[PDB]
Structures are given as structure tokens and as C-alpha cells.
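Participant: I'd like to ask you about the structure that follows.
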Amino acid sequence: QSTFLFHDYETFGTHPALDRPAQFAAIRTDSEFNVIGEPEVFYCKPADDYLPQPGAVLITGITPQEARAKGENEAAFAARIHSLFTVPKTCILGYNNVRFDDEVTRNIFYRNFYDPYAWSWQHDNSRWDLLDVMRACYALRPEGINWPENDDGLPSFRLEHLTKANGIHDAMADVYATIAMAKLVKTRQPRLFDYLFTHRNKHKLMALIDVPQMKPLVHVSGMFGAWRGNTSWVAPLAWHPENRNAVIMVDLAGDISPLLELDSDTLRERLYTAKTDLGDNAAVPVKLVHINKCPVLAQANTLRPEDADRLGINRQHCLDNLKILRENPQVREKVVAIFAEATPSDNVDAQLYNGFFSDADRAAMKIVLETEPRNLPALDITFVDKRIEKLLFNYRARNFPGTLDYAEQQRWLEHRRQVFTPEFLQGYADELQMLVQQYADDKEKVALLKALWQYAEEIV
DNA sequence: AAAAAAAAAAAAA
């Protein structure tokens, strides 16, 4: 039986590699989005070598004392999730999960000796993201669903802003809200939904990409902008030379002249230039599309003239530029050359994408999981990848301090001393102070800021 | 099975 697993994290900060999770929530459902089984909710105990981002806490209303009280350790946290995620024929999804939540999962698994990717493909599993779905439905097939406007008068695709606009900040509350919004797009606009669902697989999306012929495609993405209904026509120039999942798209709705005039070396420097300091010179209308990140791509005619007129996209302008691009192969020679160019971090936590782990290293990490916390140091394993030891020490020191001998306790105590420096704690203290002014007339916020300081004391 | 961080806009804590 195929299933849908709607999830959402509530974390202590924006960096999934560097910030710890506070709460996880998830519900199992079926093809028609009907609840299977009971809702899964649990909290993660943050280790004693970390302090949360206050801004992230203020948003959540979840203190470290709460998570520490109600929750379990990150190794168990990583287990309970991996158990739910391993279940075969499961499609794991949420609201903007690919850009964030997934990245958490990957790290959590990476830090706790679980494979960081298997869950997204093994045993007929998959992942999906309902952000660009909502962004598509509005831009292509808006009938039947209400769309917010704000004081700016542009479409807001914030979950809370969508639920309230159609009559519907807790982790579990966000999941339901995600389901309701799925149901809402399914029931009202099922023909689009299914298309977006079946084309979540990069291997499917491939079918749309005819690079030599440069077949124009309808791309929906935030990076375009709300004023364009997050939508435009794009023509694939070429595959990314090093990265295989990336493909180089040229925006047909935009000034192409920079591509013809300026040479690669220039176009590059021009590509990575801020909009502020960029004067009268036009920006390079080129973006990468990452097929493995579930990007919305469809064929031109999916975007109908009337919709292009509603959104404000001069079809003709897109049709012209394509003729010129097809007329100027040298543009492809110029563009690809941009992306063929070649400052890593020391912190093992941040070394996820350094490379895949070998099979041998994999098995050993399966043995590390099997072996009891106390019996790990005795387990004289010969690893190949240098990250695994550093991961293993931190894994033990964070989740099972009781297993540490005096030297390891000293080495850890040093590591904590290197993190919690007087100036870091001063910066944190004044960051906390500032905020307590900024929300001076908010007792709920203050009470938290006091808990952050109280936490910032006792743990060091 | 992957690509963080020049920057594009807008969603996530």
C-alpha cells in the first residue's frame, strides 16, 4: 500500500547543519489524504554544546527547558524518524520541506549514523513539496481557491495566510494545515495536482528537457517573484558541467542582450552581482534548475495566453528571444563556461556534502548502531572516511556523556570551552538584551528571553 | 544517492 507522510520540524535555528531540532511532528495518510494510524509527535533534547537562536525561539514559543524536559536524545530522535521514513511505498512531504526540513533530516541522519538519502528513494519511497504546488495552482489554474493579497497586493503563499483565506504555529497544527491545503488543491484542481505529483521524480522531469532543440517550458519558482505570479517561460541551454542534477535555464521573459555582448568571464561576474549596486546594466537572465529538488516544470501550452495576460508575461517577447538564442549557439558556449569554475568548513557537522560514504564505511556505521553505547570505544573499527571518527566522538559525547572517560571528558570540556567563549556569551547576552528592549512590552516574549538567559547560565 | 557558501525571491526557525 502506497502512503503519504506529512511532516514538519520546529527547530532552534535556520541552519539545519548547525542548529538543532526542538520538535518533530508527522501524520500517515493515503492517496485520498485520509488519516492512517495515530499522529507522531516528539521533542529532541539539545546537547550541552549548543545555544538556540533567539529569533527562532521567539517564533516557536518552545524553550530548551521544555524540549529538555519532554524530549529524547538526537540519536533516538533520529531513530523514531528513520523508522517512520523507512516504511516502504511512502511519499514524504510538507510545506517547503525540500529547501529546509529535508535538509534537517539529512543532517540528523548524518550526525546519527543513518543514511541521509535512502529514505527518499529506497523501497519505492519519494518526496514532494507543496510550496511550488500552491505557487503553480495560482499561476496556472487559480479557479476555486482563494488567494491572499496583503497591503502590497501580491500573492502570499504563507501556510497561515492560505488556511485563513480559505477557512482552516504548532508542528502538528502545521501538518493538518498542510493536509487541508493538499486536499483543497486536489478536490478543486486534481488534473494539475496529479501532473505535479507524477513529475516529482527527476527521471520524469527529464522527459520535458530537450536541450539541443531548446524546447521552451513553463517554470514556476519563487526566485522569479510574486509580481510575475512566480512564473515564466524558460529554455534549457545546457546541462550543468559538474553538477548532474542541475540544468541551465535561460529566462525568455527578460533582456537577453547581456548574453550576446558580454563574454563568459564577464557574464559570471555579472551573474553574481547584487541588484542594489547593479546600475543601468541589465542582469543575466539565467537560472539553474535542480531536477532532484522537485521543481515545477511543464510544457509551454500549460500556460495559456489568458493566464500570461493575467500574470503579465509578454509571450511574444519570450518567442522572439528563443529565435535569437536558437540563432546564436555561441550563447550556449558562453553560458555553460560560466558554471565550470571551481572555502570548506572545519566543523564535521557541516561536512555532509563532502562526498558519499562507501559501502564498507556504511556497514561499519550499521555495526556502530548495533553495538551498545558503552561498548563503542572497545570496538576497534578501521574506517576509511575521516569524517566518521569525528562524527563518532561527537555522537557519543552529545548523546551518551556517561560513556566518556576522563580524557574524552576533558577533550569535550575543551570543545565546549572553545564554543562558549566570553565574547560569544557576551554577544549572545547583548543579543538577548537588545531583544528584551525590542519586545519590552511583551511578557510572553520576555519570559522566554529570561529562560534563554537562565539556560545560557546553567549549562556553562 | 550529493553539491552548503557570490545572488536571483520568498518560503521555511
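The numbers used for chain A are those of Swiss-Prot, and the residues that appear cover 8-175, 181-354, 358-475, in sequence.
Including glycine, each Cβ sits where the backbone N, Cα and C put it.
What Swiss-Prot records for this protein is below:
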type    : residues          : note
BINDING : A:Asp15           : Mg(2+) 1 binding site
BINDING : A:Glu17, A:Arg165 : substrate binding site
BINDING : A:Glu17, A:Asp186 : Mg(2+) 2 binding site
MUTAGEN : A:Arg148 to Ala   : Strongly reduced ssb-binding. Reduced ssb-dependent nuclease activity
MUTAGEN : A:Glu150 to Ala   : About 2-fold increased ssb-binding. Weakly increased ssb-independent and ssb-dependent nuclease activity
MUTAGEN : A:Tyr207 to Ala   : Strongly reduced ssb-binding. Reduced ssb-dependent nuclease activity
MUTAGEN : A:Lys227 to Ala   : 7-fold reduced ssb-binding. Reduced ssb-dependent nuclease activity
MUTAGEN : A:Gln311 to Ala   : 2-fold reduced ssb-binding. Weakly reduced ssb-dependent nuclease activity
MUTAGEN : A:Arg316 to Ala   : Strongly reduced ssb-binding. Strongly reduced ssb-dependent nuclease activity
MUTAGEN : A:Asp319 to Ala   : 2-fold reduced ssb-binding. No effect on ssb-dependent nuclease activity
MUTAGEN : A:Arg327 to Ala   : No effect on ssb-binding and on ssb-dependent nuclease activity
MUTAGEN : A:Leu331 to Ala   : No effect on ssb-binding and on ssb-dependent nuclease activity
MUTAGEN : A:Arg338 to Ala   : 3-fold reduced ssb-binding. Reduced ssb-dependent nuclease activity
DOMAIN  : A:358-475         : domain 'ExoI C-terminal'
Participant: Reported in the order helix, strand, coil, what are the DSSP residue counts of the domain 'ExoI C-terminal' (A:358-475)?
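Facilitator: Here the numbers are 81 helix, 0 strand, 37 coil.
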Participant: With a gap of 5 unmodelled residues, how many angstrom separate the Cα of A:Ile175 from the Cα of A:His181?
Facilitator: 13
Participant: What whole-number Å value do you get for the CA-CA distance of A:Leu331 (mutagenesis position) and A:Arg316 (mutagenesis position)?
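Facilitator: Computed Cα spacing between A:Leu331 (mutagenesis position) and A:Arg316 (mutagenesis position) is 14 Å.
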Participant: The deposited coordinates stop at A:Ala354 and pick up again at A:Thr358, leaving 3 residues out. What Cα-Cα distance does that leave, in Å?
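Facilitator: Between the Cα atoms flanking the 3-residue gap there are 11 Å.
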Participant: For A:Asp186 (Mg(2+) 2 binding site), write down the residues of its own chain that are at least 6 apart in sequence and whose Cβ falls under 8 Å from its Cβ; none is a fine answer.
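Facilitator: Sequence-distant Cβ neighbours: A:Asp15, A:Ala32, A:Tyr102, A:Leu166.
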Participant: Can you tell which of the recorded positions A:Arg148, A:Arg165, A:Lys227, A:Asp319 lies nearest to A:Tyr207 (mutagenesis position) in space, using Cα positions?
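Facilitator: Answer for the nearest of the recorded positions: A:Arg148.
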Participant: Measure from the Cα of A:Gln311 (mutagenesis position) to the Cα of every one of the recorded positions A:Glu150, A:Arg165, A:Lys227, A:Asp319, A:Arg327, then give the nearest.
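Facilitator: If we rank A:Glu150, A:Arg165, A:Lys227, A:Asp319, A:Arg327 by Cα distance to A:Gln311 (mutagenesis position), first place goes to A:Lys227.
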Participant: Could you say which of the recorded positions A:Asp15, A:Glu17, A:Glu150, A:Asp319 has its Cβ with the most other Cβ atoms inside 10 Å?
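Facilitator: The most densely surrounded of these recorded positions is A:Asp15.
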Participant: What whole-number Å value do you get for the CA-CA distance of A:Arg327 (mutagenesis position) and A:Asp319 (mutagenesis position)?
Facilitator: 11
Participant: According to DSSP, which of helix, strand or coil covers A:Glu150 (mutagenesis position)?
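Facilitator: DSSP call for A:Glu150 (mutagenesis position): coil, neither helix nor strand.
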Participant: When the Cα of A:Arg316 (mutagenesis position) is compared with the Cα of each of the recorded positions A:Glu17, A:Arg148, A:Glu150, A:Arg165, which one is closest?
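Facilitator: The answer is A:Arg148.
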